[PDB]
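Have a look at the structure below, then the notes.
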Amino acid sequence: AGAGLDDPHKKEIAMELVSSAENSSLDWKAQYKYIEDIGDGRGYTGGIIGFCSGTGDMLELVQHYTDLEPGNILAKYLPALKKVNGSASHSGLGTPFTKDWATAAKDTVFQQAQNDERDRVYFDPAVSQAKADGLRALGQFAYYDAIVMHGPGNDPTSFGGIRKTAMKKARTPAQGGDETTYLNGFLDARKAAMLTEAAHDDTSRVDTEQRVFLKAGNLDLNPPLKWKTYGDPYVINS
């Protein structure tokens, strides 16, 4: 098609749509300064798509930030991020790290580094796989929203495992299948994945947002967009 969800304006709509489900706000950029150890064993989770000290991705994030801005105030913590990786340890981090993360969030280059990592791992793989599939922007969005909640990989509840379930039920546009048929199939598989996760939310991001755009025939994700997450309305007018 054309630029689809990669279009600057449509890419921003996509970022508010995820944020309406993630944070109940269209204000996604409010999460650059977020950081806390939620108790789940991942260590410190922060930034715009939950980077973590346990996972290896917060260390990649601030390595990216240090390549962009060598004397930034987080580079002192690189040894510590490296020791801690793979565990929920606070060793050499703790309270200075968390005061420092929030100061760094005022730097536009730290903001750009979080966006670059979001794009590297989630946005550009979901959108490119969706175009490989012959999907227009609503499909591209449905892929992105799914890799943001379920993460990369082929295990059954991660993105590639959800796409594999969908494709067992229905053929892709790239394969000769019908797009809203492939997308009801994806959505069904997504929704199933969600209810499988322990301590789940509701599934409105599919039920009263994504499926709503699909039944309207809005396959290019052109505004006005009206939807609900958790009983609350959202409108992007243009």
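Using Swiss-Prot numbers, chain A covers 41-278, in order.
Using N, Cα and C of the backbone, Cβ positions are placed for all residues, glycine too.
DSSP classifies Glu62 (mutagenesis position) as helix under the three-state reduction. Of all Cβ atoms in the protein chains displayed, 18 besides its own lie within 10 Å of the Cβ of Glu62 (mutagenesis position). According to Swiss-Prot, the feature active site, proton donor maps to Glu62.
Around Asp80 (mutagenesis position), no same-chain residue at least 6 positions away in sequence has a Cβ under 8 Å from its Cβ. Per Swiss-Prot, active site, nucleophile is recorded for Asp80.
Here Swiss-Prot describes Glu62 to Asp or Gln as a published mutagenesis experiment; the accompanying note says: Drastic reduction of activity.
For the mutagenesis result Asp80 to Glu or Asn, the note given in Swiss-Prot is Drastic reduction of activity.
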